[PDB]
Amino acid sequence: XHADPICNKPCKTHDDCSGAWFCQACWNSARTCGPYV
Amino acid sequence: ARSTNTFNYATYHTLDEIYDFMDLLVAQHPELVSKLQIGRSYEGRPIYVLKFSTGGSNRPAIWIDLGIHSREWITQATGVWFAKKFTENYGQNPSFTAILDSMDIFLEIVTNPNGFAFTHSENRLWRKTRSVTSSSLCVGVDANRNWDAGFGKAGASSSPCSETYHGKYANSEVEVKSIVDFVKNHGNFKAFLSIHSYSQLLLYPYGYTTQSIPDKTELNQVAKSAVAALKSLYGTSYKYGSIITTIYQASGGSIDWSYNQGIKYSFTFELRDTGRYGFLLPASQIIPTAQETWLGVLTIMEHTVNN
Ligand SMILES: [Zn+2]
């Protein structure tokens, strides 16, 4: 509801990032959904 | 405003305020700077490259790009500070003057002009260009997924509504073709740096593959060195390594391509934040970011002249 629930979710694939509109990349160094920079 | 001494470097400006500063700078230093139009955007805006030279042949140039991604505002704004700073350090700083006395620098502040103005009047979080065409209803290409480096392989999305959408073919994007043709004509690029936002990382090839660059060693250490130096001013701590290794597999990225072209010192910088602020880095954070991030580009250059 307030932006990106998925952001900062523990990731392992880009896929394990259900679908945040924002945070949809896995960062292979803080294995957390973040957005593409 | 009417002078580069009076243009406010610690504010976020607009396209028009920046195409304009570029005009003040040259008029102020026509003997050091030139403004080059290497192309016209998607939606017709001129793409400008600023060349910094003390003369000579087809001297080996350094390429630095900013804003391939419009939302990433601190890069355009770091971009403006570098132009200002080239012009002042020349003949001041022996280091910096040594380098302009041997190499030309090519500065491109708004690589994606279309997308940047888009972030101003419409959506602040736009990352792609504003190309229409496609079985689309869906506009724009991730221009850092369009270069001919493992193009269209994993790390780039095939659907057009995608954030990481790669375009229908490599260089399809004119913002992306300009640079390429340009880089490719000159043929004396011994460096290529691409500035991005945010996260405090200094990245080298590759993005679309696991195989490791031959010059892996060299780049690691310069990377090592260059992250060291940025940290000297405010203590900002970065991480460095290949892209595939430290953020994410990304086929078709800018560095990938330049690297395979033979542009050995090809690095991608991810500037500040780490995420509190991310794409909306407050304005009070520009001079700082620019000053540190210059200590780091500076390192890569001494290195570039040294070898
Ligand atoms: Zn980016």
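Chain B uses Swiss-Prot numbers throughout; the residues present, in order, are 111-417.
If you're wondering, the header gives X-ray crystallography, 2.5 Å.
Every residue, even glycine, has its Cβ placed from backbone N, Cα and C.
Taken from Swiss-Prot, the feature substrate binding site covers B:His179, B:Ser180, B:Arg181, B:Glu182, B:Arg237, B:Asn254, B:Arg255, B:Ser307, B:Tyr308, B:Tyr358, and the record attributes it to experimental evidence. Around B:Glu182 (Zn(2+) binding site), taking its Cβ as the centre, 25 other Cβ atoms fall within 10 Å, counting all chains.
Residues or ranges marked as Zn(2+) binding site by Swiss-Prot: B:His179, B:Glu182, B:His306. When secondary structure is read from DSSP and collapsed to three states, B:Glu182 (Zn(2+) binding site) falls in the coil class.
Sequence-distant neighbours of B:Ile289 (variant position) (same chain, six or more apart, CB under 8 Å from its CB) are B:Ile148, B:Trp173, B:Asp175, B:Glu218, B:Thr221, listed in sequence order. Record note (Swiss-Prot) on the natural variant B:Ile289 to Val: In allelic variant.
Annotation comment: Swiss-Prot describes B:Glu380 as active site, proton donor/acceptor. Residue density at B:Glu380 (active site, proton donor/acceptor): 25 other Cβ atoms are found within 10 A of its Cβ, drawing on all protein chains shown. DSSP assigns B:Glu380 (active site, proton donor/acceptor) to a strand in the three-state reduction.
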For B:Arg255 (substrate binding site), list the number of other Cβ atoms lying within 10 Å of its Cβ atom. 32
Distance [Cα-Cα, Å, rounded] between B:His306 (Zn(2+) binding site) and B:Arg255 (substrate binding site): 14
Which recorded positions from the set B:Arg181, B:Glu182, B:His306, B:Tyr308, B:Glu380 have a C-beta atom lying less than 6 Å away from ligand 1? B:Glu182, B:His306
Of the recorded positions listed as B:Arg237, B:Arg255, B:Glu380, the one whose CA lies nearest the CA of B:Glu182 (Zn(2+) binding site): B:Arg237
So, in DSSP terms, is B:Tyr308 (substrate binding site) helix, strand, or coil? coil
Subset of B:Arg181, B:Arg255, B:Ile289 (recorded positions) with C-beta under 8 Å from chain A: none
